[PDB]
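This report concerns only the one structure given below.
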Amino acid sequence: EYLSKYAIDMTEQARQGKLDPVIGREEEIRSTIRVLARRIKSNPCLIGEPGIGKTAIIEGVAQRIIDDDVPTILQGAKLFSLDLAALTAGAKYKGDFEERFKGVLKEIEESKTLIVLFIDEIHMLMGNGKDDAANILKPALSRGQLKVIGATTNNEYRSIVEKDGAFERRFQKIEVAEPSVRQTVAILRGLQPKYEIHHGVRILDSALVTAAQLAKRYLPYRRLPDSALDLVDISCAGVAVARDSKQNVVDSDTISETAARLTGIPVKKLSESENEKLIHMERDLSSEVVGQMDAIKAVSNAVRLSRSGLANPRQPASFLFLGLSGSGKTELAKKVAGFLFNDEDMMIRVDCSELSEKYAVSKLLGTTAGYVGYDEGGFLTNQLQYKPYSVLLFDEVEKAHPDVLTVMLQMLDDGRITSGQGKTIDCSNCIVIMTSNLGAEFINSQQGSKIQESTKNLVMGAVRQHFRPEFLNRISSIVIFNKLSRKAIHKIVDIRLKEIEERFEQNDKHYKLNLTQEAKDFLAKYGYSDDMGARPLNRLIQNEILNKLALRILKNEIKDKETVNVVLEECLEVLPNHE
Amino acid sequence: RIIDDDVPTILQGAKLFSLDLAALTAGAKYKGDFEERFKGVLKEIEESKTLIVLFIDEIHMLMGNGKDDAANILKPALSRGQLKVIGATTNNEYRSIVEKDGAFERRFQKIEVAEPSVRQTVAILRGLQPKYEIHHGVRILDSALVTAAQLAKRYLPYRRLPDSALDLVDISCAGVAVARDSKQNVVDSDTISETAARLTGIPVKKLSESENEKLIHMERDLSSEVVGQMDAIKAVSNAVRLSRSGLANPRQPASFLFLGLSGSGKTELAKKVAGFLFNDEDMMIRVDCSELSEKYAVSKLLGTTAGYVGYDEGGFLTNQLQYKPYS
Ligand SMILES: Nc1ncnc2c1ncn2[C@@H]1O[C@H](COP(=O)(O)OP(=O)(O)OP(O)(O)=S)[C@@H](O)[C@H]1O
Ligand SMILES: Nc1ncnc2c1ncn2[C@@H]1O[C@H](COP(=O)(O)OP(=O)(O)OP(O)(O)=S)[C@@H](O)[C@H]1O
Ligand SMILES: Nc1ncnc2c1ncn2[C@@H]1O[C@H](COP(=O)(O)OP(=O)(O)OP(O)(O)=S)[C@@H](O)[C@H]1O
């Protein structure tokens, strides 16, 4: 009985129970059975992607077999899971494993009721150059009963039959696929007592639902049975630790924290501190963003939609930041990331001046099949696979070549971002920002520092001249970055010096910062041009103030309360010591 | 446990015998003598004088070399009559037993036997401590036993603890007696740490008397020959310094990546390091990374599995590291 030395008697296990319940797979089972009930080519296959119930089906049919819920032909049949050592026990001496394979088929073929094999991984037999290379040992007898149910993913399947050509003329593919979200829940429910027993915890029914929905909207690279079950099992393990520490899987908190840990995506965590969350961010940003509350609100609005689920699952929120050059809109994208992730450097960004029709799409998403370089994902999906929710930033997107600009439509809506190798990324809870200086021409009208009605349409005009309407009409919001003028820049300067103090290495020296009109004007006069915007306010602060005082610090001429003043372009700040 | 009566009386009344080998090889000429040799054993085993349990320490040496009905058939054939047999086999051998016979899997109860932890190992060593002290006429420090088990776990990965720890104890005890009785006790450090190093290599466990003539001179001499790159020399010397006494992480090789202008000594330093470490530059294991393809790149270093043209695995790494632990 060679079979008993290599295979697992699934029937015996089923006879003894020790199997999971099988949920919703009745039709895959019916099809499997129907093929097995055939006169000749009774060789069905369970085919799809990993983690979709392919072996569940077998436990299922094993149970149907035990209970005679099968056709006459199968009523008394038995089933064995083989593979494994059948191909490797014969580690030495030519023809040894071949003899086993044959002996097994002989054992199966003769007399002993109807025996059905289950091949878990038919691709492992493959037919490695045929010429007696394992899989090739079968075909001679595929008509001679020796019924067998196979299993393989579509990639594996396609590889086998393309290279072989006979198996696809001998076997009956049965599509096996992930369940709907509700069906997934039913599955999770069926396995619920298994996990509850092994971990000693309860699972809320709503946790099963959350895991099913979450998996569908969280893990694009894992099929629902495994994906949702892992969310359940991983969560159960976490709960078991809590149980042991001194419980159940909490739909909201166990699963959300587990998910937050596993991947991130702020939306899946959603903090309960509503009094401040999604409120305070505008104030935090206001300090960074002086005057331009309009941009803050535009962003904050999208952030608020993603939280609590108002945002559309397939529409990553996205903005186009138009405006006065030097407006500070890039830092805004980082400061938003600051709030969103408690990480200003979470983002992925692309320098769009590097883009050309000759290569840009591949620089962004990676090259395709047969071409040099497999840096799949290029600048972008290469990184999305690690941080699906990171903020995306397109520096000077206005300079991006129009073809790659068009590819970026995927970020804006119908979020099926793909990779050059024919793979799918899928973005949802991912805020995307693109930048342009087109609004500068209208902001520079100076008709109030705030861009006004009508003039903002002139901006849209400039935008239509550079961006296709196909892009523009799909942006969550197009935001215009206004003139800061003297009032904002006086505040920006006071603020920049403050914010620098807080981050100026250590608070050992401290500042007075009494700029007085002299230094406020220096920074606001020889700095903030409308076309340089705030860029020079920071540069003068660093080039003249932080630098000269730093040099005095290095000489140990400064001990306490540093001040700022000017010579009176010769002003150049030029600050005294503070020893 | 039987003579001490820690065994159910059902079994306690039994006698235990170590069999095989001569049991078969005593005969030769005369076909069937082999069966005649197993046959009266397999009768006397139950003939009034209690039940005798046979011990086949190496079950895997039964079954038959090409089967040949080499009296192995007597076992299954008679196995219904108790005739209890206890045996043993290596994990690897068990696989062979099962595949070769089948019936043995059905007749025997497989039992996994665990490797002890260092803590458990030391307890074992303590039990045997007096045997070695008596056998050699030397004493053993308790910390020495701890050291042997702990040290072995870290520096004898090819040998399981029940043996590795004892090898260090027995070898060390002999080292003490041997030196003594040439033309005392086993010291955790001065005897075992040093003994293991003499056996396995690992200079850091020699607990050398001088980090001047091992580290200091290293920086000087590497600097004497390699001019400039002082930064690198110190980086290596310091990384090496951390391995002293085993302070460095038990799972991480000293490791460097040398970047820089060609002609700056990126490999010359490495040779000089070997020049210091083994007192010989040629003891460095050069890995020809210049020739790599993902389809050969690993295999030439680590070799391949059975069934592939040529086994002689390990071209550059396995074949050297198995013999040179601190290369
Ligand atoms: N009704 C079910 N019965 C048993 N297992 C289930 C069931 N539903 C989901 N599963 C999970 O799926 C696993 C086995 O089912 P599959 O999705 O076929 O996994 P698989 O991909 O067949 O396994 P391989 O060997 O990688 S194909 C189990 O270990 C469970 O975690
Ligand atoms: N309205 C604003 N929004 C954001 N940051 C601002 C604003 N006004 C001033 N800043 C400050 O200006 C600096 C950020 O400037 P950057 O974003 O590098 O310049 P930029 O205008 O983004 O350059 P671009 O976007 O390529 S034209 C920070 O120090 C901000 O605190
Ligand atoms: N700092 C140095 N002091 C003394 N001799 C040196 C020094 N650097 C290099 N040399 C000599 O020049 C060669 C340096 O050899 P290598 O270290 O291989 O050069 P390299 O940079 O390794 O070459 P590659 O291609 O990067 S391996 C040796 O043959 C030494 O004789």
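Residue numbering for chain B follows Swiss-Prot; the residues present correspond to positions 228-410, 538-681, in that order.
Header says: electron microscopy, 4.0 Å.
Note: Cβ is positioned from N, Cα and C throughout, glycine not excepted.
The ATP 2 binding site annotation in Swiss-Prot covers B:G614, B:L615, B:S616, B:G617, B:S618, B:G619, B:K620, B:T621 and rests on sequence analysis. For B:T621 (mutagenesis position), the same-chain residues lying six or more positions away in sequence with a CB closer than 8 A to its CB are B:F612.
The annotation that Swiss-Prot gives for the mutagenesis experiment B:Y257 to A reads: Reduces thermotolerance 10-fold. Around the Cβ of B:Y257 (mutagenesis position), 8 further Cβ atoms fall within 10 Å across all displayed protein chains.
DSSP gives B:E285 (mutagenesis position) a coil state; it is part of no helix or strand. Less than 8 angstroms from the CB of B:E285 (mutagenesis position) sit B:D247, B:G314, B:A315, B:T316, B:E320, each of them six or more residues away in the same chain. Experimental mutagenesis at this site is recorded by Swiss-Prot as B:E285 to Q, annotated: In HSP104(TRAP); completely abolishes ATP hydrolysis, but does not affect nucleotide binding, thus keeping HSP104 in an ATP-bound state; when associated with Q-687.
Here Swiss-Prot notes a mutagenesis experiment, B:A315 to T, with the remark: Reduces ATP hydrolysis by 98%; when associated with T-218. Cβ neighbour count for B:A315 (mutagenesis position): 14 (other Cβ atoms within 10 Å of its Cβ, all protein chains included).
In the three-state DSSP assignment, the secondary structure recorded for B:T317 (mutagenesis position) is coil. Residues within less than 8 Å, Cβ to Cβ, of B:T317 (mutagenesis position) and separated from it by at least 6 positions along the same chain comprise B:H287. Mutagenesis annotation in Swiss-Prot: B:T317 to A, described as Reduces rate of ATP hydrolysis at NBD1 nearly 10-fold. No effect on oligomerization; the structure shown retains the original residue.
B:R334 (mutagenesis position) falls within a helical segment according to DSSP. Counted within 10 Å of its Cβ, the other Cβ atoms near B:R334 (mutagenesis position) come to 12, all protein chains included. B:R334 to M appears in Swiss-Prot as a mutagenesis experiment; the accompanying note says: Reduces ATPase activity by 80%. Impairs oligomerization.
According to Swiss-Prot, the experimentally introduced change B:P557 to L is described as follows: Impairs prion propagation, but does not affect thermotolerance. Non-local neighbourhood of B:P557 (mutagenesis position): B:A551, B:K568, B:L631, B:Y680, each in the same chain, at least six residues away, with C-beta under 8 Å from its C-beta. The DSSP secondary structure for B:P557 (mutagenesis position) is helix.
Of all Cβ atoms in the protein chains displayed, 21 besides its own lie within 10 Å of the Cβ of B:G619 (mutagenesis position). Experimental mutagenesis is annotated in Swiss-Prot for B:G619 to V, with the remark: Impairs oligomerization at low protein concentrations.
The annotation that Swiss-Prot gives for the mutagenesis experiment B:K620 to T reads: Impairs oligomerization at low protein concentrations. Reduces ATP hydrolysis rate. Unable to confer thermotolerance. Completely abolishes ATPase activity; when associated with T-218. Secondary structure at B:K620 (mutagenesis position), as computed by DSSP, is coil. Taking the Cβ of B:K620 (mutagenesis position) as reference, residues of its chain lying under 8 Å away and at least six apart in sequence are, in sequence order, B:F612, B:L613, B:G614.
What Swiss-Prot says about the mutagenesis result for B:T621 to A is this: Reduces ATP hydrolysis, but does not affect oligomerization.
Annotation of the published mutagenesis B:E645 to K in Swiss-Prot: Abolishes the ability to refold aggregated protein in vitro and to provide thermotolerance in vivo; the original residue is retained in the structure shown. Neighbour density for B:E645 (mutagenesis position): within 10 A of its CB lie 9 other CB atoms from the protein chains shown.
Taking Cβ-Cβ distances under 8 Å and a sequence separation of 6 or more, B:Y662 (mutagenesis position) has no neighbours in its chain. Quoted from Swiss-Prot for the published mutagenesis B:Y662 to F or W: No effect.
Among the sequence features in Swiss-Prot, the mutagenesis site B:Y662 to A or K is noted as follows: Abolishes the ability to refold aggregated protein in vitro and to provide thermotolerance in vivo.
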Densest Cβ neighbourhood among B:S616, B:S618 (binding-site residues), 10 Å radius: B:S618
Candidates B:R334, B:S618, B:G619, B:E645 (recorded positions) - the one closest to B:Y257 (mutagenesis position) by CA: B:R334
Non-site residues, in chain order, whose CB comes within 8 A of the mean position of the CB atoms of B:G614, B:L615, B:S616, B:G617, B:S618, B:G619, B:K620, B:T621 at ATP 2: B:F612, B:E622
Cα distance (Å, whole number) from B:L615 (ATP 2 binding site) to B:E645 (mutagenesis position): 21
Alpha-carbon distance [B:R334 (mutagenesis position); B:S618 (ATP 2 binding site)] in Å: 69
Neighbouring C-beta atoms (10 Å sphere around the C-beta of B:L615 (ATP 2 binding site)): 8
Other CB atoms within 10 A, centred on B:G617 (ATP 2 binding site): 7
Inter-residue Cα distance where the pair is B:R334 (mutagenesis position) and B:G617 (ATP 2 binding site), in Å: 69
